[PDB]
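Asks: Got a structure for you, written out below as structure tokens; questions coming shortly.
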Amino acid sequence: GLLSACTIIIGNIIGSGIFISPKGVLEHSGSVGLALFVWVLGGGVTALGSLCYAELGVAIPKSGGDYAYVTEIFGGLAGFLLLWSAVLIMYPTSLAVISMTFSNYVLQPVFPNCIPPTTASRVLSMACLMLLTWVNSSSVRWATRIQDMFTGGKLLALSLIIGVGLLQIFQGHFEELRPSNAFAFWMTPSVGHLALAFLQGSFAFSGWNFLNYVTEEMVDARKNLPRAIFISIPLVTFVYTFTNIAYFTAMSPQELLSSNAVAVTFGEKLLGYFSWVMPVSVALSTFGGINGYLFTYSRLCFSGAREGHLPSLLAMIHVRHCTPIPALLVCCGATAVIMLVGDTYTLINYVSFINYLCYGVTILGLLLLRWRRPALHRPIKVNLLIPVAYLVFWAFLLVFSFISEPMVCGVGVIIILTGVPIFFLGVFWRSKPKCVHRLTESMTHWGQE
Amino acid sequence: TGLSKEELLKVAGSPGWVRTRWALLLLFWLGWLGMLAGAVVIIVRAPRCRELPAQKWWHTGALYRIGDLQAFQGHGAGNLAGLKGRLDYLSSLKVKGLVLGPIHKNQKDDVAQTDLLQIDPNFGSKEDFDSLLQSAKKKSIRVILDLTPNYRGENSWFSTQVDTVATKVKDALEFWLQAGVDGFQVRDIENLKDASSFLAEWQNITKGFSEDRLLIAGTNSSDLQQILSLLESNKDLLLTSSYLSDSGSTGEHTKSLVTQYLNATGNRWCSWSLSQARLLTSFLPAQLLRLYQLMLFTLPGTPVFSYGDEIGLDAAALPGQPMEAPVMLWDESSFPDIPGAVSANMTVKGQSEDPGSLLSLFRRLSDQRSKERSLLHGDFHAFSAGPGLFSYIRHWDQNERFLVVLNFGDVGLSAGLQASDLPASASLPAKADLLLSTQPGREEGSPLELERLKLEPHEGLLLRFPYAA
Ligand SMILES: C[C@@H]1CC[C@@]2(OC1)O[C@H]1[C@@H](O)[C@H]3[C@@H]4CC[C@H]5C[C@@H](O[C@@H]6O[C@H](CO)[C@H](O[C@@H]7O[C@H](CO)[C@@H](O)[C@H](O[C@@H]8OC[C@@H](O)[C@H](O)[C@H]8O)[C@H]7O[C@@H]7O[C@H](CO)[C@H](O)[C@H](O[C@@H]8O[C@H](CO)[C@@H](O)[C@H](O)[C@H]8O)[C@H]7O)[C@H](O)[C@H]6O)[C@H](O)C[C@]5(C)[C@H]4CC[C@]3(C)[C@H]1[C@@H]2C
Ligand SMILES: *[C@@H]1O[C@H](CO)[C@@H](O[C@@H]2O[C@H](CO)[C@@H](O[C@@H]3O[C@H](CO)[C@@H](O)[C@H](O)[C@@H]3O)[C@H](O)[C@H]2NC(C)=O)[C@H](O)[C@H]1NC(C)=O
Ligand SMILES: *[C@@H]1O[C@H](CO)[C@@H](O[C@@H]2O[C@H](CO)[C@@H](O)[C@H](O)[C@H]2NC(C)=O)[C@H](O)[C@H]1NC(C)=O
Ligand SMILES: *[C@@H]1O[C@H](CO)[C@@H](O[C@@H]2O[C@H](CO)[C@@H](O)[C@H](O)[C@H]2NC(C)=O)[C@H](O)[C@H]1NC(C)=O
Ligand SMILES: *[C@@H]1O[C@H](CO)[C@@H](O)[C@H](O)[C@H]1NC(C)=O
């Protein structure tokens, strides 16, 4: 039973974050050193979080996705806030990043050492996102195997990278590896920039918030504590740091951050026609990534539509294919705004800060529950040290990393707090049978067929 | 609770509304098609940038010239085998070349005694040489060896009959190519007969062997016509001459000389060195090197520097110092004959710590020469300024661009603005952040108006600005 479970979690973990993140983590890491350390450390903290989340999953079984636990524990206020922050600034902006890096990697073939126009990249990203929205809609019967073919292209590309790198190291390729050639500091080693670099690896390790669905909604975990974490974490961090090693062995340090693309230049610097087979495979992988994110966030929309909040006129059945038509328009609008205005790596830092704040809130709530709960049944073995280690680590991260730039963090916490007035104005004052509230049902046909 | 009845929705669904749904779908797909068509148009009408010129190894990075290894190291440690210990320092200078001294056997103007196939035991041996190239290619420092019939006598190139002095060096070329060294330095060109054809034959042999090799030719002539006559056929040959060794000392004259040489050559590659093999210090006033380093380190070509130049070492200042072979100094113990004469403001360790030193400036512009493209293989156009001021802009077709200004007079200088002499692509802005200066008085990274340049005498500014489309 561990085979299919492992298949789905590693399908959810690996995305397109192994492409944009390396040159950012090197630009903010100071030098070639400590980059592998960051990529390993991220896997470690993600392992600790996955263990805590698995404990909560094998605990009391309330369904409803991810926001259900934080609605039931620590009040529904934190649950509504986390759901709002999700549907605003963790799914749509990540979808925007995925589509925009698809466009960036597609456009780089024609301009090898040249900056493409921004309008072409934005238009291509918009076209890709509309195509994937239509693909997720309508024909659901074959969309699953379409996404499976995309992930197969992903595995093919990554395996080819593994192959070329592994065969390459044997040809005495200790260049840009050993400390004699791995400790050149073009930029002074700073620890705030080290945290900013760690944010990119954090974005690369996204998807571990998604394992909570099917681990419980499957064959029952009869005290199956270790498998769900120790079949995922060490393999993926090893393959990630070895992919970074493979990237480093075929390139001088400067060429990796002296471009807007990490791959493609890899194909161009050696081989010659795998340089043409590779970017299309990377396009397939990011296609699968946006498709999977769309599927998961549609599941979010259904789960939130059950609870009644996040206004209930959303994600119904239309006629026959039972496809969430009203969900995908609300999806595409919040990413069309980003296609209108946005950049790449500031948004990467935004997403990293927001989702780590989300898991920190969830972990703190779980710890307060454990403090406040002497009852019910926990099938898992008690840990009592790794959660508090994660808690102090994450507190150190947020407190130390607030120095970076107030422009992103301030607006993020401002729209975090903006959920409060609508929350209380709705809970306390939706009982009034206003003309708008009475006639809200009338646009179920005026909005869709 | 706005859950509508399924039967109510089905009975509300009309064929007319189905037609409007089909119309909405068709216009949605038409909008997607229009986005694709706009992307195709804007990607097929885009300005196609040019390609990299695939320059060789010597086109990037400066060059280092070493006259005598005994003078470079010192008494007792002057053997050739000790060269490998200084490669860590030499790689810290970001210099991607090195020139050996004459290490063959030649006592004094003796054709029969001298023989170019053997290395004298005074310096080292073949095994030490092989270890030297092994350590050099372990690093990223190429090695260039020179040949000269006389490095002792004042008859430098064997004034006897010519074929016997030609065949030995002729076989020595392929002997040293099969040894492993790349490139050669040839000095005292003016002491030769049929030198143009001889240099053409040598360049032809080297190019027939390989393409990464080169051939450095040195002459003390300072005439444009003589230089053009020497380069009448060997256009690819790299030559260092005494062209810039004129007194000059004014920006208008320097503009005239540099522009005349560049226009006479065309736009081909050249070498920018002030002297044949001497230092910049002994042929120039001591208050000008802080700007001459930036001038030599930015002009299009390969700047060639003598050894002991990154600190401005002087031979005339120290008494009892032969001007041909000055002694390199590393600490206060490098000159045991006259203790106390040396100090900490010219030694290597002393200048390395100070950011306002010559060594710091050399490291700063050497870190910029290797890693940046625009001043590597960009263009070069100047502004028709007024008084003796130096002004030019270095740019590539798309990458970020550089501007350098210099002052040669003894009085303050104005902005000296001039424009409209460049294409629209090579348009300069009014805002540019300072990157470096000879004397630290300005804050780096601070943009300034380009019409308020209050330039101090004996000063030069390195300006920088992102590319503007
Ligand atoms: C569902 C909805 C969708 C919409 C929304 O909610 C969810 O999505 C949210 C999320 O997506 C948000 C974005 C997240 C990412 C954010 C990134 C942030 O960047 C920061 O911007 C600072 C502005 O000063 C600093 O950036 C540099 O700071 C230096 C020092 O002051 C300047 O020196 C330099 O300017 C330079 O001047 C000289 C020129 O030659 C250079 O070319 C130029 O770079 C600045 O760099 C940039 O300078 C530009 C011109 O001055 C802009 O200021 C730009 O930021 C702009 O900020 C606007 C503010 O909203 C934004 O609209 C716009 O698009 C951005 O280009 C800024 O970077 C800082 O180091 C940088 O980190 C930006 O400032 C706002 C930002 C984009 C946010 C805007 C608001 C959002 C969209 C939110 C919005 C509610
Ligand atoms: C370059 O270096 C030389 C040598 O130090 C400088 O002096 C010049 O040396 C040459 C040697 O050939 C002189 O040529 C002479 O020609 C007469 C013609 O009859 C001949 O009889 C001599 O035996 C000698 O060969 C030359 O006159 C002399 N001076 C000049 C001005 O060239 C030379 O000045 C340096 N600079 C240049 C630009 O050559
Ligand atoms: C550069 O050298 C060339 C050849 O000596 C000259 O350039 C030409 O000069 C004639 C006048 O004699 C002009 O009509 C041409 O337009 C010039 N062509 C170019 C490409 O410059 C001249 O001596 C030098 N050029 C300049 C501009 O001084
Ligand atoms: C480099 O350091 C030496 C150290 O001796 C400086 O020499 C000084 O020269 C002045 C000139 O009269 C003397 O009065 C001082 O006594 C000398 N020593 C010191 C310590 O100042 C030399 O001037 C320095 N170089 C420069 C350019 O300042
Ligand atoms: C060298 O000279 C020979 C003369 O036969 C010629 O064939 C060859 O092309 C020359 N080499 C180069 C690089 O032009």
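By the numbers in Swiss-Prot, the shown part of chain B spans 162-630.
Structure determined by electron microscopy, 4.0 Å.
Here the Cβ of each residue, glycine as well, is placed from N, Cα and C on the backbone.
Swiss-Prot gives this note for the published mutagenesis B:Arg182 to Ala, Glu, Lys or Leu: Strongly decreased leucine transport activity. In Swiss-Prot, a published mutagenesis experiment is listed as B:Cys210 to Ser, annotated Abolishes dimerization, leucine uptake and interaction with beta-1 integrins. As a published mutagenesis entry, B:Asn365 to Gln appears in Swiss-Prot alongside the note: Impairs both the stability and the trafficking of SLC3A2 to the plasma membrane; when associated with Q-381; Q-424 and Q-506. Recorded in Swiss-Prot as a mutagenesis result, B:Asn381 to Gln carries the remark: Impairs both the stability and the trafficking of SLC3A2 to the plasma membrane; when associated with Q-365; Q-424 and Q-506. According to Swiss-Prot, the experimentally introduced change B:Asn424 to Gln is described as follows: Impairs both the stability and the trafficking of SLC3A2 to the plasma membrane; when associated with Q-365 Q-381 and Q-506. Quoting Swiss-Prot on the mutagenesis of B:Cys431 to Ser: No effect on dimerization, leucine uptake or interaction with beta-1 integrins. Mutagenesis annotation in Swiss-Prot: B:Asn506 to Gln, described as Impairs both the stability and the trafficking of SLC3A2 to the plasma membrane; when associated with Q-365 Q-381 and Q-424; the structure shown retains the original residue. The annotation that Swiss-Prot gives for the mutagenesis experiment B:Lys532 to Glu reads: Strongly decreased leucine transport activity.
In terms of burial and nearby residues, how do these features look in this structure?
Replies: Long-range neighbours of B:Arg182 (mutagenesis position) (same chain, six or more residues apart, CB within less than 8 Å of its CB): none.
DSSP classifies B:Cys210 (mutagenesis position) as coil under the three-state reduction.
Within its own chain, B:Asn365 (mutagenesis position) has no residue 6 or more apart in sequence whose C-beta sits under 8 angstroms from its own. DSSP assigns B:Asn365 (mutagenesis position) to a helix.
Reduced to three states, the DSSP call for B:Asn381 (mutagenesis position) is coil.
DSSP assigns B:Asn424 (mutagenesis position) to a helix.
Cβ neighbour count for B:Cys431 (mutagenesis position) (all protein chains, 10 Å cutoff from its Cβ): 22.
Using a 10 Å Cβ-Cβ cutoff, B:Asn506 (mutagenesis position) registers 11 neighbours.
Within its own chain, B:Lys532 (mutagenesis position) has no residue 6 or more apart in sequence whose C-beta sits under 8 angstroms from its own. Following the DSSP three-state reduction, the secondary structure of B:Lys532 (mutagenesis position) is helix.
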Asks: Mind running the mutagenesis positions B:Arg182, B:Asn365, B:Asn424, B:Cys431, B:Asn506 against ligand 2 and keeping the ones whose CB falls under 6 Å of it?
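Replies: List returned for ligand 2: none.
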Asks: Just the mutagenesis positions from B:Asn365, B:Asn381, B:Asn424, B:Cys431 whose C-beta lies under 6 Å from any atom of ligand 4, please, or none if there are none.
Replies: none
Asks: Which of B:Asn381, B:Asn424 has the fewest nearby Cβ atoms, counting only those within 10 Å, among these mutagenesis positions?
Replies: B:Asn424
Asks: In whole Å, how far is B:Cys431 (mutagenesis position) from B:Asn381 (mutagenesis position) when you measure between their Cα atoms?
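Replies: Cα of B:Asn381 (mutagenesis position) to Cα of B:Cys431 (mutagenesis position) measures 16 Å after rounding.
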Asks: For a Cβ distance below 6 Å to any atom of ligand 5, name the mutagenesis positions from B:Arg182, B:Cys210, B:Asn365, B:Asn506, B:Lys532 that qualify, or say none.
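Replies: What lies within reach of ligand 5, judged by Cβ under 6 Å, is B:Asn365.
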Asks: Checking the mutagenesis positions B:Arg182, B:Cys210, B:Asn365, B:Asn424, B:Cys431, B:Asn506: which ones have Cβ within under 6 Å of ligand 3?
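Replies: Result: B:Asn424.
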Asks: Which of the mutagenesis positions B:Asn381, B:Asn424, B:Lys532 have a Cβ less than 8 Å from any Cβ in chain A?
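Replies: Filtering B:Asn381, B:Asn424, B:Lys532 for a Cβ under 8 Å from chain A leaves B:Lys532.
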Asks: Can you tell me the three-state DSSP label for B:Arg182 (mutagenesis position)?
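Replies: DSSP call for B:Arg182 (mutagenesis position): helix.
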Asks: Give me the long-range Cβ neighbours of B:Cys210 (mutagenesis position): same chain, 6+ apart, Cβ under 8 Å, in sequence order.
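Replies: B:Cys210 (mutagenesis position) has long-range Cβ partners B:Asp558, B:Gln559.
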Asks: Using C-alpha atoms only, work out the spacing between B:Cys431 (mutagenesis position) and B:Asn424 (mutagenesis position) and round it to an integer in Å.
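Replies: That separation, Cα to Cα, works out to 12 Å.
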Asks: Once the DSSP letters are reduced so that anything not helix or strand counts as coil, what is B:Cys431 (mutagenesis position)?
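Replies: In the DSSP reduction, B:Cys431 (mutagenesis position) maps to coil.
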